[PDB]
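**Student:** Handing you a structure now.
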There are 2 protein chains.
Amino acid sequence: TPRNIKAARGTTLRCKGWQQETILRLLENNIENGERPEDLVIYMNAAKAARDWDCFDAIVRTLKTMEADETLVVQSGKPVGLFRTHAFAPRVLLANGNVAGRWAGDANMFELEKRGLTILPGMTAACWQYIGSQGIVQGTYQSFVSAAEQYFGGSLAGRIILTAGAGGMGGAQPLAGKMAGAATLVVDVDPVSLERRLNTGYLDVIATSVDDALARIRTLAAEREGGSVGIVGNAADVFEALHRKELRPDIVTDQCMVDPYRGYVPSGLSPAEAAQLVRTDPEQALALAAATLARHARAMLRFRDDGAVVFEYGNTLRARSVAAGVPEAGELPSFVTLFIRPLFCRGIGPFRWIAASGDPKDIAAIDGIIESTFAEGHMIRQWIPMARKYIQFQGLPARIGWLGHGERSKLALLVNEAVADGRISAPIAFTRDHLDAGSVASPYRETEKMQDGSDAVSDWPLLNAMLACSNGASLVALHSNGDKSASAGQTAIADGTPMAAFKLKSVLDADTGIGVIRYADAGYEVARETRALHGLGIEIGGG
Amino acid sequence: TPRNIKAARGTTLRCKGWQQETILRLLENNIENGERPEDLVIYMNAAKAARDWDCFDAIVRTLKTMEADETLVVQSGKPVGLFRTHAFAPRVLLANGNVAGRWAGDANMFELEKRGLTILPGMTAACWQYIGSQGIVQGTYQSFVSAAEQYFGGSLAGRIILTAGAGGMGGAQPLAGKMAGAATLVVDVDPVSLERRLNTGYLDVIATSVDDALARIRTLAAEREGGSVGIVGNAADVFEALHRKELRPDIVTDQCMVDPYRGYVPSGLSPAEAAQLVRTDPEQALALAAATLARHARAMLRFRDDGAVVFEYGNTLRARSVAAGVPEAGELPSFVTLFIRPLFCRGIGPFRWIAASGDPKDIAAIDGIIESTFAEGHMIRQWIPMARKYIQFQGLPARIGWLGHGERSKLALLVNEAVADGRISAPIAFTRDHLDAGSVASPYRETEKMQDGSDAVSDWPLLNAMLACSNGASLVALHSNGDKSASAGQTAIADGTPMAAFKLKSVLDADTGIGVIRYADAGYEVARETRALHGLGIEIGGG
Ligand SMILES: NC(=O)c1ccc[n+]([C@@H]2O[C@H](COP(=O)([O-])OP(=O)(O)OC[C@H]3O[C@@H](n4cnc5c(N)ncnc54)[C@H](O)[C@@H]3O)[C@@H](O)[C@H]2O)c1
Ligand SMILES: NC(=O)c1ccc[n+]([C@@H]2O[C@H](COP(=O)([O-])OP(=O)(O)OC[C@H]3O[C@@H](n4cnc5c(N)ncnc54)[C@H](O)[C@@H]3O)[C@@H](O)[C@H]2O)c1
Ligand SMILES: O=C(O)CC[C@H]1N=CNC1=O
Ligand SMILES: O=C(O)CC[C@H]1N=CNC1=O
């Protein structure tokens, strides 16, 4: 018998107070929007909201009975203690997925998870900050727009984007590409993944074959219209076929789950046969997945040699391809270094907010505060109309709205006032992905090729989490992805009170502040000037 | 021209308040007691108080001007930002030495430190919690006493302890062994190290040769008296010679710095020639250091085959010896699993406190509160007279006093009252090593062979640091030692105020609480009962 978790709607408390209730609803919202919610899996195949259902039930009970001056402590998805702290402390502290680095290799991480000692935490899966496919779509859209500005004269009309991966997060690629004007073709081996994008508005059409997809993409390109087409098939086989048939894409990227232990499908298997092979014969699953990934990466490089702009989109494809024997895949650029890093230098990152009421009018109210607040032509003034027009709510109504240093606390204080005075019906939860300037160390991705070589320095997310606790964030998390990266998340709730006014301002300005500091420290001049302008620095002699 | 840093004494503020002043004095005290203070090196050859002297000068300026509701942020020894937080937040957040695990190997850590991107933080070096050789001496003493209880009928009279390593931390072995009744022989390659122990009261006599050392040790053993003798020589050569000459030690351990990049001396070189070889030809320095370490480990194993109790004392000798080609060294037990783990199950760990005044009467006052507070026969009632009789103050007067869950906050509240009412002249700083139940993940040491296999799970120190911030610790740090371990430190200051009363109780009970939780989670029955008794648990079904 299925759980079918849904977040509570409306304005009735089941907990002792709105801070606790909002976090409960965020946890419930994660599972409501998850890719495999009956396994607690939220996205990327195995990133979970809780270690297991008994752990989930205990977390829920504790949120319903904890006081506003108590702090629940969660360890890799498992509630482990409830401490009396104080009103200005967080209500929940989480550390998920962290393993000392020498033993945090891929094989040992898989063993530890299989024995119940750890979970794959993702970024927003295990600390309850997921808002469905919307959470990533602004960054995927921004990446395509910036590609268009840098390499295609500022327009994707008539241009073709080819990608793979229509999962919980990759599912935003087809919509991102359509919004940016491109004829967008997404490959996924699982027809269920395409149907789920088709039903949530993220995909327009599912093709019946490669030939059919080719025809529909050429039509969109010839009309110079944005639209998206899905193909069912393995990226390795389909990318090869698309080259034989002369697709000639302008952009090629990929957002499959390429982890051979967790959801990469070898050529000729289904998702279920692959999961079963990992269970019964992992050495053969690994060999088969590497052979498919090698072809997959070679197909992208073949497009790159014909003239396509090929980049990695944050799924570790390059490093895993190099390990599977494609050394040239290590030479591919990344969306971060081509498009996102100059935004991080200004503290601009995937800020986001969730209506705890479940009422879409609460989001439309905040979209309205944004249009009265931010200058015309600002990034956010261009984005909110796109979101309004193209993005269907999933679970609790929520909005991705990238904003930068000082802008996040400005918006959150105006929302907190709007909660206090009745324009918004219930608290708003502010959070963000961990793909942000001051909250992640990740040499394969966010911090690849730092100007000063500090790629792997992970002091920075630890400081980000310690500041969030010290500033009164409602919920703070520290996550790792094996031995490859470390990140910090935090949630801060606008409940209309003055206490929340103080917290929203302290937390969010320090959250973007430490990111600006981090990039100024690396030597990025735009960050150094932002740091100086906002008084974020410390004067050190002998410079 | 040398800095010659000394902590300020007396009751005059140079900062805006006693929280800031106490932390300034702790930072100054670290360098005053450091093994190489003109290089900012505190102990283990390269663990530093600050990234460099310019960083140190900026930290000092900021401590003198920051307000009581501001938080200084330090990144691997470098001040990087000053944030407005609140009165109940920490005054200093530090993250030192952390590198994402895939790139945190020994060779890359050495490169990153050489380029100024990171520091070796030790545990108490980079977050200003060091009290000279006293910080480790209770744990070294406790280890010898427990060895005596388990293997020698409860007495070391007439017994011989052989060890190596008379550095800042290894220097406590000769005194620990003497206090426990043994004839204790310590080998060190550097006569300066022995002279410094001889001058601070940690070593009785320096031998002039192996033959001389042998004679003085046999005399102490025959009188059945405790005493210590130092030999100048390389452990590899001296341990071999001691076996040829038939020392027949009862206990053999080692506390050299065995890191070949940082202070392990190959056989036939001096400390200076070795440091120079690392600089000019590190591949040969590594080869020579491994050959010496192999012999060093084989000499210990030869004693073990004659019948000595041989254990590792926390310096990574086993793992580095296995890497140097001695696989049998991996089979040696460790002081943690033989002697310390049952203390961690009760939350008992290296708690410690420092008189900010610099006045020894403030320590004697707290020694007196302890003798009126703790039942006769309690561990601490046996230790304080030993400390009083054998331990010379270094720098600011300070006391190591291992205590367990609820005992630490009990003592700290009584001290805070004694500060409020004049028995103690100025604030007392409470802190601890990071070798503690809830504050370190370390498979080679503190968490080797956890009953449930969770050795490498490092969620726990991250939670320890997040709780310390949320509970108002004065100073919180997160440290790593390469890819091998992660730890959390915190300092909480008894300044006589009610605000400090609240903080001391919240911080310290959560600091020991999370350690008890951590061991109960692993299945240790004494910890599970402590967790139940103090209401630290969370009920989870399907158990
Ligand atoms: N770029 C970013 O900022 C960003 C954001 C979130 C997710 N990610 C990464 O994106 C990846 C995907 O995440 P997700 O949540 O969408 O994962 P998911 O598990 O929900 O979806 C992965 C999809 O890949 C498909 N797939 C697997 N092997 C395939 C193959 N050989 N050919 C074709 N399709 C194949 C599966 O059918 C599935 O639909 C992960 O690596 C995740 O870490 C990055
Ligand atoms: N067991 C514990 O709880 C504990 C506590 C603190 C320190 N430590 C560890 O103890 C070790 C020593 O720390 P420290 O602060 O004393 O270091 P240190 O650098 O101050 O002293 C190391 C000493 O080793 C000597 N030495 C080096 N190579 C030698 C050789 N081949 N033969 C003989 N002597 C040799 C040096 O002369 C030096 O005096 C480190 O690994 C540190 O991490 C463990
Ligand atoms: O942590 C990671 O590197 C992968 C998952 C994460 N990436 C983008 N968004 C997410 O939550
Ligand atoms: O962090 C480590 O493993 C070594 C240094 C540390 N050991 C004991 N005491 C200390 O401060």
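Chain B residue numbers are taken from Swiss-Prot; in order, the displayed residues are 6-548.
This deposition comes from X-ray crystallography, 2.2 Å.
Every residue gets a Cβ built from N, Cα and C, even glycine.
Summarising the annotation, Swiss-Prot assigns NAD(+) binding site to B:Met49, B:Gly173, B:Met174, B:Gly175, B:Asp193, B:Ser198, B:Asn239, B:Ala240, B:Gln260, B:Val270, B:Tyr318 and lists experimental evidence as the type of evidence. According to Swiss-Prot, the mutagenesis experiment B:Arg450 to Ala carries the following note: Loss of activity.
So where do these features actually land, and what's packed around them?
**Tutor:** Counted within 10 Å of its Cβ, the other Cβ atoms near B:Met174 (NAD(+) binding site) come to 28, all protein chains included.
According to DSSP, B:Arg450 (mutagenesis position) is assigned to coil rather than to any helix or strand.
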**Student:** For B:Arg450 (mutagenesis position), which residues in the same chain are close in space, meaning a Cβ under 8 Å from its Cβ, but six or more apart along the sequence?
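**Tutor:** Listed in sequence order: B:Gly319, B:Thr321, B:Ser339, B:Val341, B:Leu440, B:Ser490.
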**Student:** Can you see whether DSSP assigns B:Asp193 (NAD(+) binding site) to helix, strand or coil?
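**Tutor:** Assignment for B:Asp193 (NAD(+) binding site) reads strand.
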**Student:** Considering only the recorded positions B:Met49, B:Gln260, B:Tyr318, B:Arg450, which possess a Cβ situated under 6 angstroms from at least one atom of ligand 2?
**Tutor:** B:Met49, B:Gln260, B:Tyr318
**Student:** Tell me which residues of the chain lie with their Cβ under 8 angstroms from that of B:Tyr318 (NAD(+) binding site), as long as they are six or more apart in sequence?
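**Tutor:** Looking at Cβ-Cβ distances below 8 Å from B:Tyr318 (NAD(+) binding site), excluding near sequence neighbours, one finds B:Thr145, B:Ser148, B:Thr168, B:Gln178, B:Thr258, B:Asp259, B:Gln260, B:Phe340.
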**Student:** Determine the most Cβ-crowded residue among the binding-site residues B:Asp193, B:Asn239, B:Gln260, using a 10 Å radius around each Cβ and all protein chains in the structure.
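**Tutor:** Ranked by Cβ atoms within 10 Å, first place goes to B:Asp193.
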**Student:** Going by DSSP, is B:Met174 (NAD(+) binding site) part of a helix, a strand, or coil?
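**Tutor:** Assignment for B:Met174 (NAD(+) binding site) reads coil.
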**Student:** Under 8 Å Cβ to Cβ from B:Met49 (NAD(+) binding site), same chain, six or more residues apart: give me those in sequence order, or none if nothing qualifies.
**Tutor:** B:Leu125, B:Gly127, B:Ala130, B:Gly172, B:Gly173, B:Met174, B:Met262, B:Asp264, B:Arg267, B:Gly268
